Amino acid sequence: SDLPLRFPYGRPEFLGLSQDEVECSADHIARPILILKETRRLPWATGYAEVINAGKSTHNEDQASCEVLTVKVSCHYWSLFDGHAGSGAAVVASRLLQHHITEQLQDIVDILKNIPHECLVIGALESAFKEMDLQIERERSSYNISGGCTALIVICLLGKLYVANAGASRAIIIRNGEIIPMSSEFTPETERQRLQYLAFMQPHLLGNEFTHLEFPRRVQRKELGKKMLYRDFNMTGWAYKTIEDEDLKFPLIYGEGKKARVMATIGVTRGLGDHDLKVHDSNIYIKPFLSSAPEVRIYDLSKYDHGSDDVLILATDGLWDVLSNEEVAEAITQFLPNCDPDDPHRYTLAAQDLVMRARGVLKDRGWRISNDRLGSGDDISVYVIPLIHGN
Amino acid sequence: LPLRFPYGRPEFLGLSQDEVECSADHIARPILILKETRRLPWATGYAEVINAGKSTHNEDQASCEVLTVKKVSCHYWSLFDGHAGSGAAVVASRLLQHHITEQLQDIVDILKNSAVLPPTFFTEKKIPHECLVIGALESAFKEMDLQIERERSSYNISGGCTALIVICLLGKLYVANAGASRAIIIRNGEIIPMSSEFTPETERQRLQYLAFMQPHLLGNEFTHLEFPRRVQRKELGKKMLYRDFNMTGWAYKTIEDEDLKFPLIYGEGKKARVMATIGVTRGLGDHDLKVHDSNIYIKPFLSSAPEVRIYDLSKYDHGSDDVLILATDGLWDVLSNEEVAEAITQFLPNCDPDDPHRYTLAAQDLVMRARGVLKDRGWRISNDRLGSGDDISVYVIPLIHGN
Ligand SMILES: [Mg+2]
Ligand SMILES: [Mg+2]
Ligand SMILES: [Mg+2]
Ligand SMILES: [Mg+2]
């Protein structure tokens, strides 16, 4: 907090917002939906829309970055970062991760003439994420790179899409109405076993304040000796255990779904930054359980002649927390057949339509969407990328 | 030290010990089948054959019985592929069913009702009945191992073994696997996999990560990194491809002395090895298994935890030919799921559907198609392919008895 910012906080550079415009966008009551000006066209006529959260942070902590890299060949790059505990990490990542990608790819650019080649691309991305973190880790001592962020990027390289995800953002393809998932989320519920095992193997990271076991609820001192249900790292099911003091510490993973936390602190298990993140008023470091390694899924743009409405949707959890893949698919396939297939603004409007269907409208009782469901109060950022440019 | 149990063949073969001797012939390789006089539960079929020479004993073991759980019926099939001795596989084939029975007794009352009970805002968590059975099996493997760990000092429980079991409990099948054996259901020609193998290839990242976290487990003779081939000293300083625990792809590294140690995982595929010793990563026993002439213990990298997959026998009215195949790697090392699927659906339509010996004949047919015939060019199967020289054990379980 004593250090200067590495970059000024801003919105994605491609929005071309002046800083009077940036202020007007930060409204928690009107929640203006920013879209991509028609004067500024993104690669592949990519559509983008975003909206600031309903009040839980003064800044929109999402960041987005979109440009065409050049490897000494062309490499298109889209990226989304969901910031938490500050905007520093996401801002930094949205400007620098592409250069770690470009440089890791330069190591193998020649070999990409003719171990499959795809596995070399995947390895470069995994190296780039590791190298983007670490740089945050070392420059942390010279700049205020606050907090951390999830990181979802995609590159088009020689006719294939690589979707690298480390966090809770999500990518799906809508190809002729059908949903092809391009990522899976990294939350305490989905990555329990890794965390529990690392706690079992290195129990000092639990700081005599947590247990690596998971129970159906909170265990009380009242209940010592009774047969309670437990789940260990090597288990997917549940069996009965007698409660033994150590079982009275706070569970390392507690909470059913979207409400589920690692050491009662963080609801996502992968991403960048958070290097000095510590437990709730404690001195236990969270980062030993966090990982900067992404999962990479490949889509080969050649196996199929895509249509005007065949799109890759990228969005932060702000979208997916209120909308299923099927609703998102419904909204796209309902909307895009109503815009002229030659309109370059066509996909930005689809991005806007999705954000609107997740943000909702403002009632006396809060933000509400369709069927009196509660709307998302998070930041929402949406990319609609038309696959037809990959044919 | 004495044996915990005598070496033998599966009890349901009713073999005398003269019959067991003639069965251990590495040249004739006789295919043993289930005598028609002895029916297994559900008229399950069984066949087996000894290896082509790599051990004097058939080191596979099998066990099949109907358990009774009391504070209900629980059908039980099991396969064990032993290595480095017969002791571990024998013990498990006699005792693991008792560990399953005992873990199930704790929850048997809960299981014949609705809702599971954690004892005996402010959110709780509901745990389905299936999740308690899964927890029992996982505990059972842990307890079967461990008992081997401690009784090891009083009896000669040699070696280790992989373990694939399946139980039928209240209309659901639970297939628990810890090793490289395999289970598939062949339902109306379609292949439903019910297991996945646990080998150095399939569990690379877990092993590398554990080696990274506790490098004392490598004793300065191995590196936790993987390379596309063996790293030579001549390549110190050069840019080579490597793969670490957090990677699915490959990137470039400078070779840095430590990268000259022996790879923790080496070998192309199924022929991949952990610390140059064992080609499977899960199962029982192996407690004093050490590295090739070393004092480094392997067991820290092995796991007795099984993967458990559930098949609901209620969702569909099975046919005479809808079967669950259990078999040791000896079958799958030369036969794909599709060949086995082809062979079952080709064979069974030729036996009367009420024939109780019908599925044993299919089991025998599968073993035959994997063992082959021996001329001069080796053991050869169809299309001049090289036959399996491992022990082979096959179960054909008719799913129709589960309707
Ligand atoms: Mg955020
Ligand atoms: Mg968020
Ligand atoms: Mg064997
Ligand atoms: Mg074998």
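The residues of chain B that appear here are 35-105, 142-190, 229-511 by Swiss-Prot count, in order.
Recorded method is X-ray crystallography, 3.1 Å.
Cβ from N, Cα, C; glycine included.
Features reported for this protein in Swiss-Prot:
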- B:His153 to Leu: Decreased enzymatic activity (MUTAGEN)
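Note that 36 residues are not built between B:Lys105 and B:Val142; their Cα atoms stand 10 Å apart. B:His153 (mutagenesis position) counts 22 other C-beta atoms within 10 Å of its own C-beta, drawing on all protein chains shown. In the three-state DSSP scheme, B:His153 (mutagenesis position) falls into the strand class.
Distance between the Cα atoms of B:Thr190 and B:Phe229, which bracket 38 unmodelled residues, is 24 Å.
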